[PDB]
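K.L.:
Okay, here's the structure, questions in a sec.
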Amino acid sequence: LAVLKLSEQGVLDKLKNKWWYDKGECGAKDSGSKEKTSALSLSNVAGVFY
Amino acid sequence: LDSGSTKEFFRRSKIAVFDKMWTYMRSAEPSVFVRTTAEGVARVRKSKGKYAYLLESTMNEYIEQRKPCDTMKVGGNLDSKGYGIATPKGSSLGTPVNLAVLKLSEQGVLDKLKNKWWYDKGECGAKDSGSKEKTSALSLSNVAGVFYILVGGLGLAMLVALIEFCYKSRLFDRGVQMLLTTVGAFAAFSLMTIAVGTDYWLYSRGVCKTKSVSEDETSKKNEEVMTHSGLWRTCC
Amino acid sequence: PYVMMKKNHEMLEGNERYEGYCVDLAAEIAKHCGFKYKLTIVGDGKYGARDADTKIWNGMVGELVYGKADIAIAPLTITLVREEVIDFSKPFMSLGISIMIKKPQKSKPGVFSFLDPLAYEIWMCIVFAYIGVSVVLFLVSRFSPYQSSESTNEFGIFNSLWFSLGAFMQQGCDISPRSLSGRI
Amino acid sequence: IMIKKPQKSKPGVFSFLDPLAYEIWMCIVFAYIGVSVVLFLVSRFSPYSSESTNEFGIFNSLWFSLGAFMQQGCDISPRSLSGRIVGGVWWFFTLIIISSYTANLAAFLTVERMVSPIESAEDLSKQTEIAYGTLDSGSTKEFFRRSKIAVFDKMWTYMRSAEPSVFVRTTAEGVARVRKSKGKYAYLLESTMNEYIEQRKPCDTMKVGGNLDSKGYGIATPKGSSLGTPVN
Amino acid sequence: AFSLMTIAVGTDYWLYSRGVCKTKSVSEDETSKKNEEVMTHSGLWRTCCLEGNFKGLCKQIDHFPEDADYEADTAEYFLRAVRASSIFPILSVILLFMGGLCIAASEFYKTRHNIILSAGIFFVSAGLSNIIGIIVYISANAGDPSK
Amino acid sequence: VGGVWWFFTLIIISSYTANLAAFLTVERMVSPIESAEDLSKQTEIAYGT
Amino acid sequence: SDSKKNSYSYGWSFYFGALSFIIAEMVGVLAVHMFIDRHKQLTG
Ligand SMILES: NS(=O)(=O)c1cc2c(cc1Cl)N[C@H]([C@H]1C[C@H]3C=C[C@@H]1C3)NS2(=O)=O
Ligand SMILES: N[C@@H](CCC(=O)O)C(=O)O
């Protein structure tokens, strides 16, 4: 009954999401580049400007 | 929904995000609550993205796999719930029914039956149209702006030629040039000092006084808010 | 798709009347445990809720409490008040509240789509670099060559603009620098 | 697996005119003519023999735009400010159009296969858009119902729910059922029959993937037949 | 050329396609069976079908629909309003008429010497309006192509 | 004459430089000998038994 | 990749630095023209 009560108050959720996400000081970066190909960046060509 | 488990959870929600949703729902006209779920599905489709519906994930997946395939599930699970087989107290088969659920889960038959009925018996079956990869000829509309710029460049060229022809049918001075050069030099120095000195270079999400101390973890830290970062300073 | 009426359900009778995922699940729970099962659809068609003043579980939870129904292989969420009276299984399938939007119609009539592969920063830097190269070339050439040698070259500031643009557009230009720093 | 062949479309002598739509080729010629006319109009306004200083006649102006469009370049160069305006905009127009043609032409040169046909029976299983049938009272049909390979069992499942009935009566009818559906439908039979029929007319069939199993055809005698051992 | 442009405006044979004819001109029609969309001579404003049971009848195109399947895009809204209110082809005809006035008065109004010059400007400016009216017509036909 | 030659050279070079990089870094095997009848008509590659 | 969540926007300070660039290039060209007249005056 205790586990059910915490789940219906989100206490299981609140404890879980607080510990995992906030101790993630490292950026998650599961995304990276979601699209396969993307526009040119200034960083790829900034030396030519220099 | 007008009356449902979704209705009750956001009532019980203490999250500020969910409460702001819940404040909108109590005070929005036309009434955002719908009498039945099938009504809300038709209402979202009729309202063309201006109205969106909150419903359970398995229902939303089912609506997508049917036709006219015109609804999209987005987001993650707001909260987690479960579907449990119900048996009365002192159930004769109740514990073996639990063991039967565990066996079908571990054998994967629960998911295999689940993955079949939603994604194959569904009319849409969008894997086929999603697998369409065909390069094509460019259309005119794909490059239509380039044609527009050419025409606009043509008409501008005519207009400049006409006004130049009028002006030729009708004298720059050196002292005027010296005065203009003095004014330009003072202004360009002024613009450059303001730009480097005052700090409004970038408007983006950035770290403010909620985490002005970078060292303090301060659990959620209010992730990062709008920030007028600049060359010498970062400010929110 | 938990329970489904087929176009031949009018023909079919008994357990064969209804099909679906939970109907499959009812059949699967049957063969593991070993019980003959009778499929019924409740008339109220509402999820189990204890009422305000009659205080009767409405629908499937009432029929299990009141002995009529033996089991509920049904899309029934586990709540506190329901679990308190009758025991549930561990949840066979999970659910979450989800957002549904009408699918946004997809096309890019991009009209200025030609300047898409380079970002607008890069276009801005090119225009600044275009103006810089044109000015430097004019400053290089008309930097006191020595009457005539001042006026020998055709690279004025207006011509210096034109030279660099044709060079950028991969188009041949009429004039050529003919000075060492200018040719650099 | 027996499916209908894809079309080996024979491109005409104007295959180069493929990356741009024929409307665009019309629009380019129309834009070519207008710019050349405008540039001649710009070059000759009777300025204030000042018009004679410009070398741009219409025939020069046709010539300048063509060298711009073909990117080869021309000797003459516009020297009036509006004359430089029309040229530079047309240069910017050309730069997009020619490059977009070469980029798409490179894309059309890169041709690849297996996208339009079905890769194998797992790809038949992944999409029921191309349905499939088996021969009536055949060992082929009896194999798929009794082979518990997971692709085969899902393939037997759609065989159970298939309308109109994918099973055919004879071999030639099932062959004809591939043809009559215009590539929207596939069929299953033995490899040796399929190899003969694909080498016969109207030569519009081919075998995707490979044979899923290996089997044999043997001379058949009754159980305990006296002639069983000599025919062995 | 003024005559050619006016006949072009005043006709409905711009595009031939398998478009909706008068049987499905009535919206949400029942038991028409979609009528298999016989040939339609689309026009500058007219959606009249040809070679049909219901040819000979003319209805104007209404490019703005009752129901917008896509969410209303501002740049597309501008482009449609250009095509429906076909002001660029209309302005072309006017500039053709203005040059034709200048051509008629070119013999008269001596010592201006710029009437013929004003005619040539009008002739090019009419021609520029023709191309952009052509382009939006191709762009509109590309917009919602079909199946 | 120059115009038609200019249209010619545009098509040919764009065709030539379409996928030119892919025809300098193909390292694929020649595999000159294929079948038995191909093995039969030559003696330079010997038969082993 | 587009940093749409970051939604980076170049404020008025960034535009003014661009304006400082454009004016300074214009002033430099005008300055050279004044020299060319004066250097031509020196020849005369
Ligand atoms: N994919 S599914 O619906 O078949 C499915 C659904 C669920 C599974 C396992 C599967 Cl395979 N695990 C849990 C249950 C299985 C055991 C582990 C946790 C409980 C007991 N319930 S669930 O979260 O409802
Ligand atoms: N050899 C097969 C031929 C028919 C079939 O492939 O179904 C048989 O006798 O069954």
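Residue numbering in chain C adheres to Swiss-Prot, whereby the residues present occupy positions 425-570, 584-621 in order.
Cβ coordinates come from backbone N, Cα and C, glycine included.
The mutagenesis experiment C:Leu504 to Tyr is recorded by Swiss-Prot, whose note states: Promotes dimerization. Strongly reduced desensitization. C:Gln607 to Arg appears in Swiss-Prot as a natural variant; the accompanying note says: In RNA edited version.
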K.L.:
Specify the secondary structure state of C:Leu504 (mutagenesis position) as given by DSSP, simplified to three classes.
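P.N.:
In the DSSP reduction, C:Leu504 (mutagenesis position) maps to helix.
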K.L.:
Would you kindly give the Cα-Cα distance separating C:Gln607 (variant position) and C:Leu504 (mutagenesis position), rounded to the nearest Å?
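P.N.:
Just about 75 Å between their Cα atoms.
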K.L.:
Long-range neighbours only, meaning 6 or more apart in sequence with Cβ under 8 Å: which ones does C:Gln607 (variant position) have?
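P.N.:
Sequence-distant Cβ neighbours: none.
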K.L.:
Around the C-beta of C:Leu504 (mutagenesis position), how many further C-beta atoms are within 10 angstroms, looking at every protein chain?
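P.N.:
Total other Cβ atoms inside 10 Å, all chains included: 11.
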